[PDB]
Amino acid sequence: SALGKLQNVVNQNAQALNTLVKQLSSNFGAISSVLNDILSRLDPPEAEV
Amino acid sequence: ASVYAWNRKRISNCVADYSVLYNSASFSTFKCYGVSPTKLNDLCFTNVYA
């Protein structure tokens, strides 16, 4: 338990990176969270929406 | 059928060709939600309701 001051720095960085990775599975209002289905499912004029 | 007794047909195990449907001119209203009609050829679906 002595090395906590050094361990929490790694824990914080690993958590920030994990949250950044986890943010790619969000729709944000779109119809899908993956860009390939959107590009392979919608016509060019209204995909930009 | 009637409105309150609307039919529902199960569609499965198809080589589904939507090009003939698109090229037909007997439909006054041809509107699709979320799918481009020209892109219906490549996509695969687990089940289709009619």
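We number chain B the same way Swiss-Prot does; the residues here are 348-397, in that order.
The way this entry was determined, per its header, is electron microscopy, 3.6 Å.
Cβ from N, Cα, C; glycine included.
Every protein chain shown contributes to the tally, and the Cβ of B:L368 (variant position) ends up with 12 other Cβ atoms within 10 Å. While the structure shown retains the original residue, Swiss-Prot records the natural variant B:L368 to I with this note: In strain: Omicron/XBB.1.5, Omicron/EG.5.1.
Sequence-distant neighbours of B:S371 (variant position): no residue of the same chain at least 6 apart has a C-beta under 8 Å from its C-beta. According to Swiss-Prot, the natural variant B:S371 to F carries the annotation: In strain: Omicron/BA.2, Omicron/BA.2.12.1, Omicron/BA.2.75, Omicron/BA.4, Omicron/BA.5, Omicron/BQ.1.1, Omicron/XBB.1.5, Omicron/EG.5.1.
Where Swiss-Prot documents B:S371 to L as a natural variant, the accompanying text is: In strain: Omicron/BA.1. According to DSSP, B:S371 (variant position) is assigned to coil rather than to any helix or strand.
Neighbour density for B:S373 (variant position): within 10 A of its CB lie 4 other CB atoms from the protein chains shown. For B:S373 to P, Swiss-Prot lists a natural variant annotated as follows: In strain: Omicron/BA.1, Omicron/BA.2, Omicron/BA.2.12.1, Omicron/BA.2.75, Omicron/BA.4, Omicron/BA.5, Omicron/BQ.1.1, Omicron/XBB.1.5, Omicron/EG.5.1.
Quoted from Swiss-Prot, the note attached to the natural variant B:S375 to F states: In strain: Omicron/BA.1, Omicron/BA.2, Omicron/BA.2.12.1, Omicron/BA.2.75, Omicron/BA.4, Omicron/BA.5, Omicron/BQ.1.1, Omicron/XBB.1.5, Omicron/EG.5.1.
When other Cβ atoms within 10 Å of the Cβ of B:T376 (variant position) are tallied across all protein chains shown, the result is 4. One natural variant catalogued in Swiss-Prot, B:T376 to A, is accompanied by this note: In strain: Omicron/BA.2, Omicron/BA.2.12.1, Omicron/BA.4, Omicron/BA.5, Omicron/BQ.1.1, Omicron/XBB.1.5, Omicron/EG.5.1.
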